[PDB]
Amino acid sequence: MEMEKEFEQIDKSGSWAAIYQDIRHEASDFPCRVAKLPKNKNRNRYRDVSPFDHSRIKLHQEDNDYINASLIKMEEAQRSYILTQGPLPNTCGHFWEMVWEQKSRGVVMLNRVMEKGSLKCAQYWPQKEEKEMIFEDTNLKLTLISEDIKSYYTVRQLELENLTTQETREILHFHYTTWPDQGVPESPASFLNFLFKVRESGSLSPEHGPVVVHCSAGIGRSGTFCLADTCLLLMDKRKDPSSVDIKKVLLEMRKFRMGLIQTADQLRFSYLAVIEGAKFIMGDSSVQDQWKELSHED
Ligand SMILES: [Mg+2]
């Protein structure tokens with residue numbers, strides 16, 4: 001703020017850690033009473049990552065409305081996201097229920113099922129057309145319709161059906177497969193190429209429910225993705241890159257879910273992504289093709 005001048009200053013002084021720790025210190029603290037109820041213990045993947053009560057997504061069921069998911073409602077930018085953990089073997093039904101009830105068109109997955117030798121996410125979508133999934137608890141059917149596999153991400157068309165009404169919806173699944181846990185994308189280009197693929201699909205548009213974004217905990221990689229997207233949208237409103245204060249935007253997001261952006265290098269990457277993305281916002285449409293080439297997506 002102005003972001004590029006600030007970036008160079010932080011870099012020169014090597015103060016990313018300090019800047020980041022300051023963000024952690026200033027971040028909102030709100031209760032997560034529901035997340036911590038004994039009955040919800042097996043609905044949380046990580047003991048120390050919980051949705052705030054005020055912003056949690058409620059499932060539309062009388063039995064137990066709890067899922068570890070938060071609505072990030074960015075008022076100034078006029079965009080909302082649902083950030084959630086990687087579903088557990090017992091919460092895959094809840095996950096798709098949330099997708100249905102919230103009217104989401106897209107799901108953005110930023111992790112792999114196995115990372116660092118451990119299971120980070122349930123296999124919550126079908127990998128083969130002929131082997132659809134039925135979630136008996138929430139009465140939903142999920143079918144793989146097609147997939148487009150690129151070098152570092154895959155886009156799937158899924159059909160989600162409410163078996164109670166027989167209504168069906170197409171859900172687009174955007175799976176980034178090369179973003180390491182507690183790490184950063186290979187380049188601003190690869191990240192932005194993917195973000196713009198999600199944008200171009202219509203998944204982020206106001207006529208749909210909020211896009212669902214997740215990684216393993218739904219805070220580190222998910223937070224980075226949403227921060228970059230929101231900053232670029234804010235810039236787009238006024239065509240005024242200088243008006244965007246990335247740290248303030250992140251603090252605003254953290255009012256809705258804890259721990260968004262998990263490392264100083266993820267914060268630094270967010271600046272890189274927004275600064276590079278600004279080229280497109282400010283009218284250099286050709287830069288999108290450059291990102292595609294540099295991403296080596298195939
Ligand atoms: Mg086959």
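Recorded method for this deposit: X-ray crystallography, 1.6 Å.
Note that Cβ sites are derived from N, Cα and C of the backbone, with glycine treated the same way.
In the three-state DSSP scheme, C215 (mutagenesis position) falls into the coil class. Annotation source Swiss-Prot lists active site, phosphocysteine intermediate at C215.
Taken from Swiss-Prot, the feature substrate binding site covers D181, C215, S216, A217, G218, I219, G220, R221, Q262. The Cβ of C215 (mutagenesis position) has 28 neighbouring Cβ atoms from other residues within 10 Å, across all protein chains displayed.
Under its mutagenesis entries, Swiss-Prot includes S50 to A or D with the note: No phosphorylation. Other C-beta atoms found within 10 angstroms of the C-beta of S50 (mutagenesis position) number 22, with every protein chain shown included.
For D181 (mutagenesis position), the same-chain residues lying six or more positions away in sequence with a CB closer than 8 A to its CB are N111, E115, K116, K120, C215, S216, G220, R221. Mutagenesis annotation in Swiss-Prot: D181 to A, described as Substrate-trapping mutant; the structure shown retains the original residue.
Quoted from Swiss-Prot, the note on mutagenesis experiment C215 to S is: Catalytically inactive mutant; abolishes sulfhydration.
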Additional residues around substrate, ordered along the sequence, whose Cβ is within 8 Å of the centroid of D181, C215, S216, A217, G218, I219, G220, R221, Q262: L110, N111, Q182, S222, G223
Residue pair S50 (mutagenesis position), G218 (substrate binding site) - Cα distance, angstrom, rounded: 10
DSSP-derived structure type at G220 (substrate binding site), helix or strand or else coil: helix
Largest separation between Cα atoms (Å) of residues that the record links to substrate, namely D181, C215, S216, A217, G218, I219, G220, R221, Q262: 12
